[PDB]
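K.L.:
Pasting a structure here, questions to come.
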Amino acid sequence: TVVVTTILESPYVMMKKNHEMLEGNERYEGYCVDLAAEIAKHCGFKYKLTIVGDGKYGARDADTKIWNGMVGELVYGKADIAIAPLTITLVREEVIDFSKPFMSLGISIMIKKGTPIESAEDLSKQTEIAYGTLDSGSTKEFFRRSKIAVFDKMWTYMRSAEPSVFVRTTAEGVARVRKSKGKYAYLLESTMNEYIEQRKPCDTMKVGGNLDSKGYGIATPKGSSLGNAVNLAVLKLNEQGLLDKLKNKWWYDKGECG
Ligand SMILES: Cc1cccc(Cn2nnc(-c3o[nH]c(=O)c3C[C@H](N)C(=O)O)n2)c1
């Protein structure tokens, strides 16, 4: 029985309305719940969905060099596979294996609609509008490592800003954009940015294009007997249009903007 780690982010994984009446994997619904079921059915294994204990995607602690988040759950044996919007990055590939991507994304900028910011460079050259990103995720790592002048300027500001411009959850980032009256911009992936832009109260927007181009992948620990079969499953699901089907199922709700 394969232990799956994932993260409670709508629309990937959500508690069903009647979850108290249900058990095990039946408590959950969403894109990654369906994807887990499809991967398991194609590979022929039983599995148990679990929510990442520390709530994080995953970064290497600068002091202890210990990985946290879903990455750490794989590296140190709490889970066998991660099925989540987990970004494929070279630093993470040092310690875990990824499938080919099942969804594309890029780093992007979220603002309150009407805020006078058109680009990363616009953000970088001012301080009235604070801006930041998620702790222990791939976007913070991207900015920390970037040698692009604009992005390094942004990092130099973010890493030393007080009070902190970083958030612990993606929902907190979005809430801070909304609560700040245009005085906070959140650096987050284009998936969440566009998903939120389409939903009530319809007060946020993605500005400029994306800052990079990456993907989400299914992750396994190095040496896992599962890696090969999981990668083949993702490729077949993609080819068969199942990933398109899951996006069409989970991305668009009734009663949203427009
Ligand atoms: C549609 C939808 C709804 C909610 C959440 C998501 C996934 N997601 N969107 N943005 C992020 C994100 O932004 N900066 C980061 O660091 C991460 C995390 C990143 N994916 C990582 O692996 O570290 N993660 C997508």
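One-based numbering along the chain as shown.
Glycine is treated like the rest: Cβ placed from N, Cα and C.
Found this in Swiss-Prot, in case it helps:
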type	residues	note
BINDING	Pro85, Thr87, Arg92, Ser138, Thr139, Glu189	L-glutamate binding site
MUTAGEN	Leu90 to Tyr (Swiss-Prot position 504)	Promotes dimerization. Strongly reduced desensitization
MUTAGEN	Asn238 to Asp (Swiss-Prot position 775)	Increases rate of desensitization
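Quick one: where do these features end up spatially?
P.N.:
According to DSSP, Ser138 (L-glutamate binding site) sits within a helical segment.
For the recorded site, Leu90 (mutagenesis position), the DSSP three-state label reads helix.
Annotation note: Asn238 (mutagenesis position) sits in a helical segment as assigned by DSSP.
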K.L.:
Go through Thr87, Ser138, the listed binding-site residues, and name the one with the sparsest Cβ surroundings, counting other Cβ atoms within 10 Å.
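P.N.:
Relative to the other binding-site residues in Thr87, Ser138, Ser138 has the fewest Cβ atoms within 10 Å.
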K.L.:
If you count the other Cβ atoms within 10 Å of each Cβ, which of the recorded positions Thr139, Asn238 comes out on top?
P.N.:
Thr139
K.L.:
Within the set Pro85, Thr87, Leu90, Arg92, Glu189, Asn238, which recorded positions show a CB-to-ligand 1 distance under 6 A?
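P.N.:
Among the recorded positions listed, those whose Cβ sits under 6 Å from ligand 1 are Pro85, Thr87, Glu189.
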